[PDB]
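Note sheet for the following structure.
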Amino acid sequence: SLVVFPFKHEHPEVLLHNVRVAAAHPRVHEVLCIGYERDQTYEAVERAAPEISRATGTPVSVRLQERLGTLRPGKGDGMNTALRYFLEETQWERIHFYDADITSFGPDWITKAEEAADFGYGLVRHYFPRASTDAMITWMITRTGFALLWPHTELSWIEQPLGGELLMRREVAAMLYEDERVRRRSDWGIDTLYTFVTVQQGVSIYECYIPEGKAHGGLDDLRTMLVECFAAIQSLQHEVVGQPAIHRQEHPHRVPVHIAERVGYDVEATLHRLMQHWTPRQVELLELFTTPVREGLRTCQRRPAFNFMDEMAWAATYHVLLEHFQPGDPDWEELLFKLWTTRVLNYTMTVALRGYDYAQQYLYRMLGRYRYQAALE
Amino acid sequence: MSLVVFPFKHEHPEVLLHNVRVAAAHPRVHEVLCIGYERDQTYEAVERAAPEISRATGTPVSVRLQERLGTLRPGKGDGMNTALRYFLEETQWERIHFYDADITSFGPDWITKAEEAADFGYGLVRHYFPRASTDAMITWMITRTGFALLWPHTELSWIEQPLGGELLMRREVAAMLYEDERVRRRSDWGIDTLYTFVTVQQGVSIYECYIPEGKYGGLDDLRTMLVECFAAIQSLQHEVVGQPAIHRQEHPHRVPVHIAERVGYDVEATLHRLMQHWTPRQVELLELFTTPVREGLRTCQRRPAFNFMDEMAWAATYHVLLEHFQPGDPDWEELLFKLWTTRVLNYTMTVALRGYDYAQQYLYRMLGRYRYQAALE
Ligand code: NA
Ligand code: NA
């Protein structure tokens, strides 16, 4: 079994700690770290690598990501490079990915995933408890898109379709590595692509619950990620999903108190940013949207406005964006960001303020209404 | 011997009349009194329904108009003090209840529980109810906060609903309050504060009944109550409490889910209203406040700022207000309003968003630190 840690900007100590756990694990035959460039961190892990291999009897390799796709060169190139390495330079039967920066990692993540693979599943995804105001891309972009475009499939039921923590069977990794839609997704869209393509190909999926959760400012920290996750859905929108898929999830535990009691973002800063980086093109682009959204966002030039951006207004908005949004156009990018920000604020003030349980319940029903709306049309 | 009082203004007649019926049917209630603000629609409906309710229940149901007994805005204070005057001068009943006209959860239990605690010996019985984490912002940030910073060694800041209009007094407590000029003059929203304070100051023994079943717009809706409740505390600040008081509270149930999952105010409207109705004198009055507060509120001329207004900034702010605020002055009232608004927003986004239990714990701890800070000094 190969374990992969993609990294770029992470501090060395956290990645090295995780490497040491994975290398020590009885079922792990090799650890690979993949980075962007030979920096301080990359050199540190290269230096520390041989002490770790001798101590564990497990080979630890470092490699650079190669340019395999055609978008911004980010996470997708790293993961796809790991797929090639696993397929062409190893004979291991299974590959795990874990983000380099997870601070809650332990032998349990590896064990649970392997045991699920033993059971027969082609793909094992880890999922985690999350704060009511985390996962706003997952919820408002990815799962929403899946519900609205493929309501009869497993896609919108997957818990963490953006999660980078997962295990694949060799054959699943080969299928993804060979798929050109996946190979080209060199940016933040890679996780969406892996998720979508595995489901479309009827790979069987198990979702393991990891109770400790994943420990790793304004909403604008997420803006590139948001743009690329949305572009990934938009790129897939005319695809057909023609076959069922086995999909099961470990029953989740009660959310831990310290996770239920996190705030996901700085509300003040987010309100402020909503009023910034406006341009006449952004103002003119709003003429594509429904009346309450156009007026709501136009208001945002002067003061934060977001009550208008409820569930149905968001679905209406999502449809216009699927049709008109252009990845790489700066005004479209900023507009998406503002529109999503008003959706996040609306949900924060009218749903998340009512409590964790209330929020979870609203989000699941949101998907249910989106699927039903899409299935009736 | 027991009188039940419902002061009223513009409430819907059916809620009030339902409650009147409940009170008069109660075996322990000898007379029901309704005190009307003026001869409006509500008052006419009450006066029509009265003689029939007296006949159906064999209990006298009287209607009267609030008199002008105080020297401030003619409001709740006049209404309640008029009921005291009547209880004392035109009846011989030994106990008086007050209930708000529009409580929708009213039953004989509210009366029985209060009567039973008086039988036990208490001078004053106050009811208290579960409340949502964004309700009771005057109670917490103004009244309980003031009680904690001004009389930390007393029972005052430990009282759960000092602003609550659901309570029972023994005749001698009522007489003492009616006779007190500080109380007689508080014709506005400050009356509840005055009742709570003077009873404690005079060593009246207090019991708090828990009513499990008991209990919109921008913060704007609470602006008049806010400025009058603050003025009430300000008007008492040099008073001394030189005797203890017996005070016990019924143990509270877990908050009902339907109450934990409410929202208390329109956030968007509140953020907007924070940027309005500036005057250059308000800008200049800010010069009296600490630097982060001065800078923070000044920013509110252009965008909402509130992160600065944590509990320590609020305590510093409260001291400046106690010293400088001018009741009845439009700029001072408006500044208090914005100042409290930033405090409620700060608490909403950094505390209440973390969940009900986190919020409750934070609030009780806040009073704890305010008592400690005040007693040390
Ligand atoms: Na090993
Ligand atoms: Na009676």
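The numbers used for chain A are those of Swiss-Prot, and the residues that appear cover 2-217, 221-381, in sequence.
Positions of Cβ are set from backbone N, Cα and C atoms, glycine also.
Quoted from Swiss-Prot, the note on mutagenesis experiment A:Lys9 to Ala is: The catalytic efficiency is almost one order of magnitude higher than wild-type enzyme for both substrates. The mutation has little effect on the affinity binding value for GDP-Man and D-glycerate. Quoted from Swiss-Prot, the note attached to the mutagenesis of A:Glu11 to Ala states: Results in a modest increase in the catalytic efficiency coupled with a decrease in the affinity binding value for GDP-Man. A:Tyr37 to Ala appears in Swiss-Prot as a mutagenesis experiment; the accompanying note says: Significant increase in catalytic efficiency. The mutation has little effect on the affinity binding value for GDP-Man, however it shows an 4-fold decrease in the affinity binding value for D-glycerate. According to Swiss-Prot, the experimentally introduced change A:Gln66 to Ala is described as follows: Results in an increase in the catalytic efficiency (up to 72-fold) coupled with a decrease in the affinity binding for both D-glycerate and GDP-Man. Annotation of the mutagenesis experiment A:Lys76 to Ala in Swiss-Prot: Results in a 3-fold increase in the catalytic efficiency coupled with a decrease in affinity binding for D-glycerate and GDP-Man of 15- and 3-fold, respectively. Quoted from Swiss-Prot, the note on the mutagenesis of A:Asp100 to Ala is: Completely inactive. Swiss-Prot documents A:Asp102 to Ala as a published mutagenesis change and attaches the note Completely inactive. Per Swiss-Prot, divalent metal cation binding site is recorded for A:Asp102, A:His217. A mutagenesis experiment is reported in Swiss-Prot for this position, A:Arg131 to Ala, and the note states: Completely inactive. For A:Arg131, A:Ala136, A:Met137, A:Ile138, A:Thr139, the entry in Swiss-Prot reads (R)-glycerate binding site. Experimental mutagenesis is annotated in Swiss-Prot for A:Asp135 to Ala, with the remark: Results in a extremely low affinity binding value for D-glycerate (5600-fold lower than wild-type) and displays a slight increase in the catalytic efficiency (2-fold) compared with wild-type enzyme. Among the mutagenesis experiments that Swiss-Prot reports, A:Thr139 to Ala is described with the note: Results in a modest decrease in the catalytic efficiency coupled with a 1500-fold decrease in the affinity binding value for D-glycerate. The mutant is 500-fold less active when D-lactate, rather than D-glycerate, is the acceptor substrate. Listed in Swiss-Prot as a mutagenesis experiment, A:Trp189 to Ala is described as follows: Results in a 3-fold increase in the catalytic efficiency coupled with a 7-fold decrease in the affinity binding for D-glycerate compared with the wild-type enzyme. It does not influence utilization of GDP-Man. Swiss-Prot lists A:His217 to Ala among its mutagenesis entries, and the accompanying note reads: Displays a significant change in metal preference. This mutant is essentially inactive in the presence of calcium ions (specific activity 1000-fold lower than wild-type), whereas the catalytic efficiency value is 23-fold lower in the presence of magnesium ions. Under its mutagenesis entries, Swiss-Prot includes A:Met229 to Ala with the note: Minor influence.
Comparing C-alpha positions, A:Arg131 (mutagenesis position) sits nearest to A:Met229 among the mutagenesis positions A:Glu11, A:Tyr37, A:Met229. Apart from A:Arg131, A:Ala136, A:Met137, A:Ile138, A:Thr139, the residues listed for (R)-glycerate, the same chain places the Cβ atoms of A:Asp135, A:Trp140, A:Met141, A:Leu163 within 8 Å of the centroid of those Cβ atoms. Long-range Cβ contacts of A:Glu11 (mutagenesis position) within its own chain (separation 6+, distance under 8 Å): A:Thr42, A:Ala101, A:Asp102. Here A:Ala136 ((R)-glycerate binding site) is compared against the mutagenesis positions A:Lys9, A:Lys76, A:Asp100, A:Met229, and the shortest C-alpha distance is to A:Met229.
Ranked by CA distance from A:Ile138 ((R)-glycerate binding site), the mutagenesis positions A:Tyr37, A:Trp189, A:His217, A:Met229 have A:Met229 at the top as the closest. Each residue contributes its Cα atom, and for A:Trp189 (mutagenesis position) and A:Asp100 (mutagenesis position) these two points are 13 Å apart. Cα of A:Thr139 (mutagenesis position) to Cα of A:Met229 (mutagenesis position): a distance of 11 Å. Looking at A:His217 (mutagenesis position) and A:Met137 ((R)-glycerate binding site), their Cα atoms lie 16 Å from each other. Cβ contacts within 10 Å of A:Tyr37 (mutagenesis position), excluding its own Cβ and spanning all protein chains shown: 18. Separation across the 3-residue hole in the deposited chain, A:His217 to A:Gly221, is 14 Å (Cα atoms).
Taking Cα separation as the measure, A:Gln66 (mutagenesis position) is nearest to A:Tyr37 of the mutagenesis positions A:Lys9, A:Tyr37, A:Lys76. Across the structure, A:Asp100 (mutagenesis position) and A:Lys9 (mutagenesis position) are spaced 10 Å apart at their Cα atoms.
Note: the CA-CA distance between A:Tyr37 (mutagenesis position) and A:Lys9 (mutagenesis position) rounds to 6 Å. In this structure the C-alpha atoms belonging to A:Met137 ((R)-glycerate binding site) and A:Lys9 (mutagenesis position) are separated by 24 Å.
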